[PDB]
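J.: Sharing a structure here in structure tokens format.
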Amino acid sequence: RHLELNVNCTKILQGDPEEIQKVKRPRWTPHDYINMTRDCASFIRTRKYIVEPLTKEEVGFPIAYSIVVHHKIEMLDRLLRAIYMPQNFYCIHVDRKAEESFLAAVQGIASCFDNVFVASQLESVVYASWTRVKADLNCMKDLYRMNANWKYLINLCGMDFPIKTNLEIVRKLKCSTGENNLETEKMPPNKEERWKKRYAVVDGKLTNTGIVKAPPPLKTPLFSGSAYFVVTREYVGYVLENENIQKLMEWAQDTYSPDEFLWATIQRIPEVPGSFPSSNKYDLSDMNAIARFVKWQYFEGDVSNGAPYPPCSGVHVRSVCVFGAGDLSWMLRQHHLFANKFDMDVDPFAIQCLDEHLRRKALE
Amino acid sequence: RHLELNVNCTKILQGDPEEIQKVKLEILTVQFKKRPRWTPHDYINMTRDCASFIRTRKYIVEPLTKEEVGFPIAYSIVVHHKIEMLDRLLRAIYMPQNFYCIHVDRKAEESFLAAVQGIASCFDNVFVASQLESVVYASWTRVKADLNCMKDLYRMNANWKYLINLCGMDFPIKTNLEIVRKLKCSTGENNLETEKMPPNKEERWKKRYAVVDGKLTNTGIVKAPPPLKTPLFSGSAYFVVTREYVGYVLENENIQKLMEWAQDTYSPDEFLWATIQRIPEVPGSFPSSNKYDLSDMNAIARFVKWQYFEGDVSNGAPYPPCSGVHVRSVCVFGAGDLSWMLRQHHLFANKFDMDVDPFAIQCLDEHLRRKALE
Ligand SMILES: *[C@@H]1O[C@H](CO)[C@@H](O)[C@H](O)[C@H]1NC(C)=O
Ligand SMILES: *[C@@H]1O[C@H](CO)[C@@H](O)[C@H](O)[C@H]1NC(C)=O
């Protein structure tokens, strides 16, 4: 139990109403990590990172990660540790607007592992802009050329957390049998202004300029989706090299939230590795895809009455549920690989319980 | 191996335009269409000596892997004719650890039934259902045929994991091991088409139907609303369900109420399973929210090509044109349909017919056998 990580978690994980209510300040700073990481051997030991593969099955199925962050070093460290394995690869994209101490702290952690690094290209990410997509593309470039054996790439943000162990992830990926898995649905006509008009970053905010854009440079229709995906290395190589895709991406640079349509659209282009035909019969909702479990305030409700999922037990930020300990029990029963979003400032117990649970389960 | 099975199937499976064209011209040959075919009486005799039947037909009577042994599958096969296709189908999916219930329509020729009973007598885990229905197209009796097999299979063994129902025109496109793996990947959930009920399919349960002149017809009588809190969903007669789902369907009172209500609807097989799959508390079900809907293409139960959807895949069509022939808008596969088909994730495909293209079945059959023996 030396690798295991005053509330009873088991009761929380079982959805015990008693503890849920019962549950519903010291903290390391970037400088603590900068110092703490000087001695990698001790950092790794004290933080309890797993530096040896757990099974031969996992050794044979390497996974790559693109992690886009900009703050909260303790959360990054906790997320990294939860998903870290020696055989995998981890690219960390630190926003150019991040505090220098944060960047130094991230490099501090990354510098302790030969498979963790900071992307060779970094963007100043603006909410809803192409730069958010570019951040992942920067990591895709690095990850693709550095190793030819990883099977899938999963992109993450700082407030994500896994709800599956590395082994469980590997198994679900094998279950996809070479196909990609991400939300991709017929584009609602009502969102057309997101790409029919040109957007410009005005005073820090991406805004509609009213300038008319040309039609998308592709035969295939645009599809609606998420910024999060689970794609094969082959999909990545195609995105990075295919000329038509490059044309599509350059056209998308001045659209609104291109991250919410680019991946979903490419996933339906013929000849793209791991893609699905454009016929709507193949559409995948956020719940049917396994990329990310996210609760939207306007959809929460009585599951036995038509609701996709139960109400949030934490708090809502921009209509998105920031999980509370009470959300954990139902959440763990879903098939998604990761869930969003978590925040130590909202409910640190939702994190701790999940983290401890996955570590114990993995050590089995 | 004694178990392996002038056309080069390897090229067909690769979509070789040349090899495909060759099989199509072969089919047209008078010599081919005038080839000797087996009769139900041939099978009645051949099955007299089971040891000989098994060896001659090359049935696998020993598990291939420990993985498969630890994951038994049950099958409900609804048939009424074409004994050779039933033979090819059964052989292609047969494994000693699995269970197979065959429902022969009560209106099937007496010789067909005898033949089926003959084939079944050769395998302890293969049997004819204890209750046989006279199935009328689109009627509740089609559903009853499967319910009859569910009862027999559920009581016969408590260790099988999933039940997969089939008809005589189906054929697998996955080996038993591949099937076992996709079922394990389902993590105790069922898998079948289930989507929001289309407005153009409501007249089927809003009115009572009765068989008139051999066909189910609207009586004009309006029936009460379904005995359910959740909505009715649209789907297919074919499913992939856990043993737990089967036990719940056979036992639960409310489900019982739903079924009795559906008895006089049109094509209840196309909404019953899809609907039960969305009822809270049903083992392996999905929430009723439409975010969980599964189309025929996203579900893994059955790959079927509908004439009105076929087209340029690279332009919006869910699949390429039928290389075989269409019957009631459904594509009866030709050898040319195999290449693309094998790349799909479904467990089985429909429809196949050795009177349309025997090579479609043969190439698929050899490929799966070879793949399994590897
Ligand atoms: C069928 O053709 C393939 C190459 O297209 C070849 O590998 C295979 O051996 C051929 N089969 C026979 C029996 O000639
Ligand atoms: C075997 O089947 C043939 C028809 O194929 C039938 O005429 C014959 O009687 C059977 N053999 C016997 C005599 O048992």
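Numbering, chain B: per Swiss-Prot, residues 44-48, 56-424 in sequence.
So how was this one determined? The header says X-ray crystallography, 2.0 Å.
Placed from the backbone N, Cα and C atoms, the Cβ positions cover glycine too.
According to Swiss-Prot:
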- B:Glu320: active site, nucleophile (ACT_SITE)
- B:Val128, B:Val129, B:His130, B:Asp155, B:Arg156, B:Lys157, B:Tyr187, B:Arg378, B:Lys401: UDP-N-acetyl-alpha-D-glucosamine binding site (BINDING)
- B:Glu243, B:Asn250, B:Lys251, B:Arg254, B:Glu320, B:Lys341, B:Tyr358: glycoprotein binding site (BINDING)
- B:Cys217 to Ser: Protects from inactivation caused by air oxidation or thiol-reactive agents. Reduces the affinity for UDP-GlcNAc; when associated with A-378. Abolishes binding to UDP-GlcNAc; when associated with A-401. Loss of catalytic activity; when associated with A-378 and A-401 (MUTAGEN)
- B:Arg378 to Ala: Loss of catalytic activity; when associated with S-217 and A-401. Reduces the affinity for UDP-GlcNAc; when associated with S-217 (MUTAGEN)
- B:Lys401 to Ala: Loss of catalytic activity; when associated with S-217 and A-378. Abolishes binding to UDP-GlcNAc; when associated with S-217 (MUTAGEN)
J.: Out of B:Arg156, B:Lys251, B:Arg254, B:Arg378, give me whichever of these recorded positions has the highest number of other Cβ atoms within 10 Å.
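T.: The residue with the densest Cβ neighbourhood is B:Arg254.
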J.: So which of these recorded positions, B:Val128, B:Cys217, B:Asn250, B:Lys251, B:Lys341, B:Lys401, get their C-beta under 8 angstroms from chain A?
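T.: Among the recorded positions B:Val128, B:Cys217, B:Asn250, B:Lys251, B:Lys341, B:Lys401, the ones whose Cβ sits under 8 Å from a Cβ of chain A are B:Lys341.
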J.: Which of the recorded positions B:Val128, B:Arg156, B:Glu320, B:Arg378, B:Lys401 has its Cα nearest to the Cα of B:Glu243 (glycoprotein binding site)?
T.: B:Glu320
J.: Distance check, please: Cα of B:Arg378 (mutagenesis position) against Cα of B:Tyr358 (glycoprotein binding site), rounded to an integer number of angstrom.
T.: 11
J.: Between B:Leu48 and B:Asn56 this deposited model leaves 7 residues unbuilt; compute the CA-CA distance across that break and give it in Å as an integer.
T.: 13
J.: Could you work out which of the recorded positions (B:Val128, B:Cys217, B:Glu243, B:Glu320, B:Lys341) has its C-beta surrounded by the smallest number of other C-beta atoms within 10 A?
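T.: With the recorded positions B:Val128, B:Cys217, B:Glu243, B:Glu320, B:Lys341, fewest surrounding Cβ atoms within 10 Å: B:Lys341.
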J.: Spatially speaking, which of the recorded positions B:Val128, B:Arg156, B:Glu320, B:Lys401 is closest to B:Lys251 (glycoprotein binding site)? Use C-alpha to C-alpha, please.
T.: B:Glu320
J.: When you measure from the Cβ of B:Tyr358 (glycoprotein binding site), how many other Cβ atoms are you left with inside 10 Å?
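T.: Taking all protein chains shown, B:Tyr358 (glycoprotein binding site) has 7 Cβ neighbours within 10 Å.
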J.: Please classify the secondary structure at B:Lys341 (glycoprotein binding site) using three-state DSSP.
T.: helix
J.: Using C-alpha atoms only, work out the spacing between B:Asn250 (glycoprotein binding site) and B:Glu320 (active site, nucleophile) and round it to an integer in Å.
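T.: That separation, Cα to Cα, works out to 13 Å.
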J.: Please tell me which one of the recorded positions listed here (B:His130, B:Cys217, B:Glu320) sits closest to B:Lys401 (mutagenesis position), measuring Cα to Cα?
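T.: Going through B:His130, B:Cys217, B:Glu320 one by one, the closest to B:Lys401 (mutagenesis position) is B:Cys217.
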J.: Count the other Cβ atoms sitting within 10 Å of the Cβ of B:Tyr187 (UDP-N-acetyl-alpha-D-glucosamine binding site), across every protein chain shown.
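T.: Here the count is 11.
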J.: Could you check which of the recorded positions B:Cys217, B:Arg254, B:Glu320, B:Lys341 is the closest Cα neighbour of B:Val128 (UDP-N-acetyl-alpha-D-glucosamine binding site)?
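T.: Considering only the listed recorded positions, the nearest one is B:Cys217.
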J.: Specify the nearest of the recorded positions B:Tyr187, B:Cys217, B:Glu320 to B:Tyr358 (glycoprotein binding site), where nearness means the distance between Cα atoms.
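T.: Of all the candidates listed, B:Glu320 is nearest in space.
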J.: Between the two most separated Cα atoms in B:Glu243, B:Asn250, B:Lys251, B:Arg254, B:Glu320, B:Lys341, B:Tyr358, the residues recorded as binding glycoprotein, what distance in Å do you get?
T.: 26
